[PDB]
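What follows is a single structure, written as structure tokens, with notes after it.
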Amino acid sequence: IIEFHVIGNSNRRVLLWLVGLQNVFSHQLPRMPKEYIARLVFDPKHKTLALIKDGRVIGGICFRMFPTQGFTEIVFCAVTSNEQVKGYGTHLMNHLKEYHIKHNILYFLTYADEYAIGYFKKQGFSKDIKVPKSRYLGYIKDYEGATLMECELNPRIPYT
Amino acid sequence: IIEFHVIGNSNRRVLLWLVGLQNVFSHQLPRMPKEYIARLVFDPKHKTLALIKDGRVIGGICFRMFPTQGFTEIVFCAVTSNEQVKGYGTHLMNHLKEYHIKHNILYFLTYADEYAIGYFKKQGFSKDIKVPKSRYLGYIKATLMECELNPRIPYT
Amino acid sequence: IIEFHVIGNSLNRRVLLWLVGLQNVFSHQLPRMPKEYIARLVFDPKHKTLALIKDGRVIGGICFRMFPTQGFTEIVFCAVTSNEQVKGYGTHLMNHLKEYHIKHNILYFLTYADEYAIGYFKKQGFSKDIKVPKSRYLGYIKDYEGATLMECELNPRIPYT
Amino acid sequence: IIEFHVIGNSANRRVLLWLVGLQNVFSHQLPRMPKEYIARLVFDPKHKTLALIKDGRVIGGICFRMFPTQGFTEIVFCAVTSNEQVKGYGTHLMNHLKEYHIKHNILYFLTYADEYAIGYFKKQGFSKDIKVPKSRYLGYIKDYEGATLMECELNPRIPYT
Amino acid sequence: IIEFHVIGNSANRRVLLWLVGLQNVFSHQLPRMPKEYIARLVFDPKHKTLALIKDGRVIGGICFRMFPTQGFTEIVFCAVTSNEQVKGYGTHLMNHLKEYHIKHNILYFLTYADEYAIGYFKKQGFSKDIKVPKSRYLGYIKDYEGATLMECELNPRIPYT
Amino acid sequence: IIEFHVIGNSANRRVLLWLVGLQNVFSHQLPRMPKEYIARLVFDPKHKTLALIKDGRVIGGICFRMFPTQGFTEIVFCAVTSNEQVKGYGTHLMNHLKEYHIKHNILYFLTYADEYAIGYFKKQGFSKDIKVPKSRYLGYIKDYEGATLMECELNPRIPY
Amino acid sequence: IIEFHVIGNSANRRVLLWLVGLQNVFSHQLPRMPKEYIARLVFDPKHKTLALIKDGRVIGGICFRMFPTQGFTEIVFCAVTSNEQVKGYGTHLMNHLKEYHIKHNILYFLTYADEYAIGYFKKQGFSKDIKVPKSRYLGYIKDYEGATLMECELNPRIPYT
Amino acid sequence: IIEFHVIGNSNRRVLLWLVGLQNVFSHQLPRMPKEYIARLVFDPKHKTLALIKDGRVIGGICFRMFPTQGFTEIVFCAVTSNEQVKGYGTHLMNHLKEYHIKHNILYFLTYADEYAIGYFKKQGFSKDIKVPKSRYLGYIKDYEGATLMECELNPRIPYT
Amino acid sequence: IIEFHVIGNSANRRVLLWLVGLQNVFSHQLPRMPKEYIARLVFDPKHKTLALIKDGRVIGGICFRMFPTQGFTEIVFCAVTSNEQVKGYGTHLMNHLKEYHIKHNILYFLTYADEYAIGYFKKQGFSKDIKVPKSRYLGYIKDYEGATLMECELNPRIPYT
Ligand SMILES: CC(C)(COP(=O)(O)OP(=O)(O)OC[C@H]1O[C@@H](n2cnc3c(N)ncnc32)[C@H](O)[C@@H]1OP(=O)(O)O)[C@@H](O)C(=O)NCCC(=O)NCCSC(=O)CCC(=O)O
Ligand SMILES: CC(C)(COP(=O)(O)OP(=O)(O)OC[C@H]1O[C@@H](n2cnc3c(N)ncnc32)[C@H](O)[C@@H]1OP(=O)(O)O)[C@@H](O)C(=O)NCCC(=O)NCCSC(=O)CCC(=O)O
Ligand SMILES: CC(C)(COP(=O)(O)OP(=O)(O)OC[C@H]1O[C@@H](n2cnc3c(N)ncnc32)[C@H](O)[C@@H]1OP(=O)(O)O)[C@@H](O)C(=O)NCCC(=O)NCCSC(=O)CCC(=O)O
Ligand SMILES: CC(C)(COP(=O)(O)OP(=O)(O)OC[C@H]1O[C@@H](n2cnc3c(N)ncnc32)[C@H](O)[C@@H]1OP(=O)(O)O)[C@@H](O)C(=O)NCCC(=O)NCCSC(=O)CCC(=O)O
Ligand SMILES: CC(C)(COP(=O)(O)OP(=O)(O)OC[C@H]1O[C@@H](n2cnc3c(N)ncnc32)[C@H](O)[C@@H]1OP(=O)(O)O)[C@@H](O)C(=O)NCCC(=O)NCCSC(=O)CCC(=O)O
Ligand SMILES: CC(C)(COP(=O)(O)OP(=O)(O)OC[C@H]1O[C@@H](n2cnc3c(N)ncnc32)[C@H](O)[C@@H]1OP(=O)(O)O)[C@@H](O)C(=O)NCCC(=O)NCCSC(=O)CCC(=O)O
Ligand SMILES: CC(C)(COP(=O)(O)OP(=O)(O)OC[C@H]1O[C@@H](n2cnc3c(N)ncnc32)[C@H](O)[C@@H]1OP(=O)(O)O)[C@@H](O)C(=O)NCCC(=O)NCCSC(=O)CCC(=O)O
Ligand SMILES: CC(C)(COP(=O)(O)OP(=O)(O)OC[C@H]1O[C@@H](n2cnc3c(N)ncnc32)[C@H](O)[C@@H]1OP(=O)(O)O)[C@@H](O)C(=O)NCCC(=O)NCCSC(=O)CCC(=O)O
Ligand SMILES: CC(C)(COP(=O)(O)OP(=O)(O)OC[C@H]1O[C@@H](n2cnc3c(N)ncnc32)[C@H](O)[C@@H]1OP(=O)(O)O)[C@@H](O)C(=O)NCCC(=O)NCCSC(=O)CCC(=O)O
């Protein structure tokens, strides 16, 4: 049984789900400090789309909506190792796109490292940034050596 | 700055401390599944004595008090790798003892793997179990070890 | 479509009808248990039932009573309807019940089995060796003279489902 | 010690277990009626059941649905448990239901009777002549095609109990 | 006209005078039990009394204290007034108490029986074999040293009344 | 005027100062016991103390812990102030303690007696023969190596 | 590790046990003060005590009574436990008490000192020259026959700690 | 049965007790106007320690607490004639002292006539007045020919 | 005994006197700004100050204005009292301010530094190279003629304290 929930720090079910998400993100991104991942996962202005399989967290996308700035930041995307290469990361991004169309945010921005660029390209992201710099600089962190990537959503098509 | 705090799930800082504790327990005891460490650490009946250095969790002792049965179960003990062999585990157990003196629970029970029995022996634990099996079977979740406390010694 | 639910009567209409269906399956599969005794336990607030649902319809379940102060759970009734037996449903039911009890920090099952049900419990890991002290269960679990008391110990490092 | 009570799921525990017992008696005495269908009707708030209680225990009953805007009542289930049959309980059940409906000013019963119970309904005054207009019940009562639609007219001037 | 009622001081006037009558019957039938001790227990909120009422008047009863956390009930006083004895009232009193305890899921009675009434308790199924662990009652029930501790196990599957 | 009162931490001003007076008498008469340990026990709500009052002031008492699930009571501290000893006061305190426990269906006392006072416990009916099973008292009573475990059996009584 | 706390009896076990510890230290260091009198004042709610805490344990304190309507504070008890004396703790206590009173705008201390205590108070700036008139303190502070009344004047423009 | 109550005008029991006190004071002090005694007994800022024997008033002490001035005025002391020379007047003053220690007023002042001086001396009063004149003058009435007397209380001793 | 507190005027007596002490320190260490202007900003509700408290006394601080809608904070005043300079306090202040803003999801500081302060800001990692576009800060912070705009970029993954 597979399930998708948008959760966040505002219930013990959600709390343990947020811990599972922090565990998956941290294990899959080990050269990122664990407490930084924890702080963002439990930050109230951050949300995570949780992928639940048999009541257990197997992946998710931590994101940050900036409705005032007209875009959403993709922070963390991860699926646990034994569940990768099965389409879960694509289904997660599709659900996230549908969610954002219904909230009328049609631009994704993310600073991608070299290991994630291929995944983002296959989700429709590109290095051609239409959103002006004055709208994102400082709101999202420009990590040196990371690649800024953008995805524009079409609100006339069904992603899920 | 070193500080000790008895915390648990009933505040963002305590919450992040509980996540940090769940991380340290999971990493140093890789054989217990992470989700089950998580549910034990966030269980209201469970408490954790947290060792905080400069606002960051570096170790702790997760424990379950059984005042009706006369003892406390030690669930997880861990100090993060780069802080071991510094006496932090001893200070942790000392504070746990002092805490339990103040609550008049005078027996610890725990299951120790062969890798850690020497630490527990240096904290006064023994494999001679004085609590009857009829008292702890089913309450404490390896080598069973017991520590008896003396409510006259100041442990800290 | 297969479903599993822990339900019970709380001091909702679907749960009520599911409990009536569970009382029905328990009664038909356990003809020596009086119908009203099954109904009284199934609708008792401190009893829970793990219901096994196929196409929105009860085809099996396990009724149980948790004793967290005593450190064990009592297995009250287990049944799968006849035309769904010998398909693994009773084992999946027990597996789910084990997972549920790990998540609630209860690692001991106690039950009484007659000669016809012992084999089922043995295959689910139950044994005639009872480690729980009698001072912990006598007077809290339903006693059955002439049946065999059986015990299952769970390992909370293990996923059963 | 015999008691009659009109009950339904609007319930305390006694009424809840009484409704379970009624669903059990109906289901056992009507074995080709699906148990889950009997359960939904017995626990439906728009349905009531006249319970026959002997020594605190259900031994029979009549499940029915009143249609006061239509001026009649639909008889749904009638059953007495096996070891209490042929003692007049079914007749006393129907008499109490008639008296109940006089005091609520519903003077027509409609029911479908099969080959096993049509003689019982005939002895309670039911007839195959349907005086209620067909347009008044065709969209309201369940049509049990194959069984015989029967009607009973009540006289609000005689005492039935 | 006989009635059974479980009452206690939690009382309207009828219950108050019923409790006085019970204290009178207990005290007269147990003449070496101090009247004031009987009164305090009969009027203690933690104690209940099953009253046997004949024509609006107390003719017997059983005072008892339930220990649900301990899983048993302590039988304190049993008495029937002199001119109603040897008629089965004491047996019907005990049967009603058993039925009451089944429905509250307490399945063990403990009592001290002296030389004048041990045969009555034996005929109600009490035995000198105490299955309840000594650690479970030694701090809760009054120890009437000189009398014999007896135990009765209840079967929640049979009807006692 | 002599008064006996079973008191404990819940209290009101009268009871509070009596508890302090009890902690004083216990501490002065048992000077190798840590003062704050006696204080923590006397003010622990699961412990009770039978106070012996003369002219509104504590001159003695018995601090005890009831274990009804186990069928006995642990006697923790017994003391009478120095200028009031050898007058029968300690016997009357133990007699009242027995009466109180007979009414509450506790028929066993357990206590650890040292060499300075074991004779006093013997005269109150205590003996070294422990009939309470070892499985009932371990972990509940504070165990002391170097002192002698003593037991007293009470006779039950029907009141009035 | 050293801490200073102003406490008093107004639910808090830690404060309660600290007050007991302060009462013990005052009593042991002032053997001619009756223990119950020390207790009655230490637990009096118009009295406060500045507690000197080392490693969670009371090792000294100053019990005092603020008279804001009269413009002074009465020093009631001062003590440091024997094994911690002659280390500066008594001086640090009084300095903290002075700083506490500067921030509450009470600039006079009064106390009665016996011959053995006069030296300590003189080293804390107290004098036998009393500027507060007798009509301001007599009958408010407790007087002591034969002890020496001492006064300390505080400067609110000076940091004491 | 003997009883002590501190009562005053703020219940019919207390009212009739205040009438009995007014009767005893007036009968024992007959050259004082009856309405003056009545006015003071029923004045809300005045209190009377009532001595009750078998439900009937047999004596009392009408007093006036001046906590702002740090003393209490003794206004009327009387015991009915057939109950005098039995220690009741002493027990009344002892209870009044204990009451005032618990309220932290440790000085009594009274203007005594020649017939009462002996009683006050045996209760520890003297003509040596420590309380400065500026603290009592005008608050208590200096009747010509009356003797001002003072008693200082020791809060470390039990008076009852 | 050093403490750090983020405070501002929305009330508390402790906070109010601290804000006065901060206005005093800023004004004395920056004597050529009008002290009325410093007071207005320090007590403005949109402004916060990170206060450095030593032994209960204000010895320094950083007054700042968070602009979360613009994604940066303006550094308004920084000062440490003269007797406490060149001890690392200014560095610890800025470190605590960096950690505070990381936890509030603000990653840029901007400040207009006079010539005497440039060296201090450079040591705290500030730069003259301004990455924030002019449209984001012009008009929210005041561009004093002759002052040097400097920027500090923060890293959410770095522990600053
Ligand atoms: C990247 C994900 C989330 C992808 O999950 P899934 O495996 O479920 O993806 P999928 O839906 O099954 O489809 C994968 C398809 O993309 C293609 N592809 C190319 N590069 C890929 C890459 N690194 N990972 C996964 N797929 C990749 C595959 O060939 C495959 O081709 P088809 O089209 O034929 O199916 C996972 O692999 C993972 O958790 N990796 C470790 C953590 C991680 O790197 N997260 C992203 C960085 S998140 C972060 O904040 C780090 C900093 C940063 O992003 O820079
Ligand atoms: C074991 C601890 C908690 C001990 O903490 P520390 O390293 O800070 O110890 P310390 O206070 O600095 O030093 C105490 C003394 O113990 C002695 N000693 C002997 N064997 C030791 C051993 N395996 N580990 C640590 N110390 C040991 C050392 O000589 C040491 O110095 P001296 O000789 O000078 O005195 C830690 O090292 C750790 O986290 N290890 C990995 C996790 C772990 O093993 N946990 C235990 C099981 S957890 C549990 O309670 C049950 C869980 C389960 O197993 O199911
Ligand atoms: C027992 C169950 C619940 C099991 O249902 P299922 O048929 O779905 O089980 P399954 O997973 O498909 O098969 C499990 C395996 O156990 C082995 N086996 C041996 N003896 C068995 C026995 N009596 N019952 C079921 N399985 C048994 C089978 O060979 C089977 O295959 P493999 O060997 O190849 O693996 C059912 O048969 C049933 O409803 N029976 C009637 C009701 C009943 O007896 N309930 C239990 C007592 S009621 C209770 O809980 C106690 C209360 C009391 O009585 O006091
Ligand atoms: C029919 C009842 C409810 C009747 O109960 P009792 O036996 O107590 O009736 P009684 O008062 O004792 O007897 C009254 C008279 O009915 C007569 N009689 C004729 N045919 C009968 C028949 N099939 N069943 C019972 N009685 C019958 C008896 O001989 C008797 O005649 P004398 O007085 O002259 O001596 C019972 O037999 C029963 O539970 N049967 C099984 C369940 C059932 O069939 N229910 C009705 C199906 S209809 C239904 O509810 C389902 C809905 C649907 O199918 O549409
Ligand atoms: C004991 C009772 C309550 C029983 O009342 P009943 O006479 O109505 O009993 P019953 O149902 O009519 O009779 C059932 C069977 O018990 C049998 N039997 C044997 N010994 C008996 C005995 N001493 N008293 C009464 N019945 C006795 C009868 O022969 C009969 O046998 P068959 O069926 O085979 O023909 C009564 O006798 C009574 O009130 N006695 C005086 C009060 C008393 O002793 N109460 C119990 C003391 S114990 C108590 O409550 C005090 C607490 C304490 O002391 O610890
Ligand atoms: C022990 C007590 C409480 C006893 O009080 P009293 O002096 O008032 O006793 P009493 O009623 O007047 O005398 C009763 C009889 O006890 C006898 N006897 C024998 N040894 C005695 C002993 N050490 N102290 C007092 N009495 C003693 C007397 O001779 C007398 O014999 P006759 O029949 O001929 O008249 C007191 O002496 C005391 O406060 N001692 C110091 C504190 C202490 O030691 N407590 C017990 C610690 S024992 C321990 O290890 C912890 C357990 C605990 O403290 O509860
Ligand atoms: C008096 C204190 C509280 C002082 O404590 P400390 O020893 O910590 O003081 P200190 O700061 O370490 O020493 C300060 C210096 O004062 C000098 N000095 C003078 N008299 C001293 C005295 N009695 N005790 C200790 N030091 C004293 C010493 O030379 C010392 O060194 P240098 O000069 O070289 O620097 C303590 O000694 C104590 O607890 N004594 C017993 C209780 C007591 O006496 N309480 C006071 C009366 S109680 C009260 O308040 C009045 C109530 C009443 O009696 O009516
Ligand atoms: C004065 C009292 C209240 C005392 O009452 P009691 O008789 O109960 O006193 P007591 O407790 O029994 O003890 C009396 C002891 O004091 C000694 N003594 C010396 N002179 C005494 C005197 N006038 N009255 C009573 N006792 C007196 C006695 O010898 C005796 O000696 P021992 O030590 O050996 O036992 C009573 O006598 C009384 O009511 N008198 C009339 C009213 C009165 O005068 N009240 C006081 C004035 S009140 C007022 O406002 C009037 C104005 C004014 O006071 O000036
Ligand atoms: C500037 C501060 C706040 C710095 O406080 P501290 O002395 O505690 O700093 P520190 O951490 O101890 O020392 C850090 C190092 O900065 C280095 N350094 C280089 N140039 C410096 C400069 N102009 N001012 C201060 N430090 C400077 C020093 O070498 C020093 O040693 P190392 O490098 O060897 O370690 C203080 O000195 C002060 O209050 N000055 C007066 C007011 C002021 O000028 N504030 C500056 C912001 S001016 C303002 O408030 C508004 C106007 C504006 O924005 O300019």
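The numbers used for chain D are those of Swiss-Prot, and the residues that appear cover 498-507, 512-662, in sequence.
In case you wondered, yes, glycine gets a Cβ from its N, Cα and C as well.
The following features are taken from Swiss-Prot:
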MUTAGEN   D:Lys549 to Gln  Mimics acetylation; reduced ability to acetylate and inhibit PPARGC1A. Strongly reduced ability to acetylate and inhibit PPARGC1A; when associated with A-307 and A-735
MUTAGEN   D:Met567 to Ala  Reduced ability to acetylate and inhibit PPARGC1A
MUTAGEN   D:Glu575 to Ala  Catalytically dead mutant; abolished acyltransferase activity; when associated with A-615
ACT_SITE  D:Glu575  active site, proton donor/acceptor
BINDING   D:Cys579, D:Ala580, D:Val581, D:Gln586, D:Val587, D:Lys588, D:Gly589, D:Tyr590, D:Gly591, D:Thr592, D:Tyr617  succinyl-CoA binding site
BINDING   D:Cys579, D:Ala580, D:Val581, D:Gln586, D:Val587, D:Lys588, D:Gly589, D:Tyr590, D:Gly591, D:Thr592, D:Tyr617  acetyl-CoA binding site
MUTAGEN   D:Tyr601 to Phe  Reduced ability to acetylate and inhibit PPARGC1A
MUTAGEN   D:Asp615 to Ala  Catalytically dead mutant; abolished acyltransferase activity; when associated with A-575
MUTAGEN   D:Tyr645 to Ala  Reduced histone succinylation without affecting histone acetylation. Reduced gene expression
Including all protein chains shown, what's the count of other C-beta atoms within 10 A of the C-beta of D:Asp615 (mutagenesis position)?
13
In Å, rounded, how far does the Cα of D:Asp615 (mutagenesis position) sit from the Cα of D:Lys549 (mutagenesis position)?
22
Given the mutagenesis positions D:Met567, D:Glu575, D:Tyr601, find the one whose Cα is closest in space to the Cα of D:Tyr617 (succinyl-CoA binding site).
D:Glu575
Which residues in the same chain, at least 6 apart in sequence, have a Cβ under 8 Å from the Cβ of D:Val587 (succinyl-CoA binding site)?
none
Looking at the mutagenesis positions D:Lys549, D:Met567, D:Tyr645, whose Cα is closest in space to that of D:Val581 (succinyl-CoA binding site)?
D:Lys549
Cα-Cα distance linking D:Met567 (mutagenesis position) and D:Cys579 (succinyl-CoA binding site), given in Å to the nearest integer:
15
When you rank D:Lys549, D:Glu575, D:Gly589, D:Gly591, D:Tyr645 by Cα distance to D:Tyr601 (mutagenesis position), which of the recorded positions ends up on top as the closest?
D:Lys549
Between D:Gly591 (succinyl-CoA binding site) and D:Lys549 (mutagenesis position), the C-alpha gap once rounded to whole angstrom:
17
According to DSSP, folded down to helix, strand and coil, what is D:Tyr645 (mutagenesis position)?
coil
Farthest-apart CA atoms of D:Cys579, D:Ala580, D:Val581, D:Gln586, D:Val587, D:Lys588, D:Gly589, D:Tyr590, D:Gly591, D:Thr592, D:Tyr617, residues recorded for acetyl-CoA, distance in Å:
17
Rounded Cα separation (Å) that holds between D:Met567 (mutagenesis position) and D:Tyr645 (mutagenesis position):
18
Separation of alpha carbons, D:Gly589 (succinyl-CoA binding site) and D:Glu575 (mutagenesis position) (Å):
22
Using Cβ atoms only, which of the recorded positions D:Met567, D:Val581, D:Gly591, D:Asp615 are under 8 Å from chain A?
none
Within its own chain, what residues at least 6 apart in sequence put their Cβ under 8 Å from the Cβ of D:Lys549 (mutagenesis position), listed in sequence order?
D:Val503, D:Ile504, D:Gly505, D:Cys564, D:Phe565, D:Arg566, D:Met567
Suppose we draw a 10 Å sphere around the Cβ of D:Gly591 (succinyl-CoA binding site). How many other Cβ atoms does it contain, all chains included?
22
Taking just the CA atoms, what is the gap between D:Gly589 (succinyl-CoA binding site) and D:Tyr645 (mutagenesis position) in Å?
27
Which recorded positions from the list D:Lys549, D:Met567, D:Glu575, D:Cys579, D:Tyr601 come close to ligand 4, meaning a Cβ under 6 Å from one of its atoms?
D:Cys579
Does D:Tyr645 (mutagenesis position) have same-chain partners at least 6 apart in sequence with Cβ under 8 Å from its own Cβ, and which are they?
D:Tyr613, D:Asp615
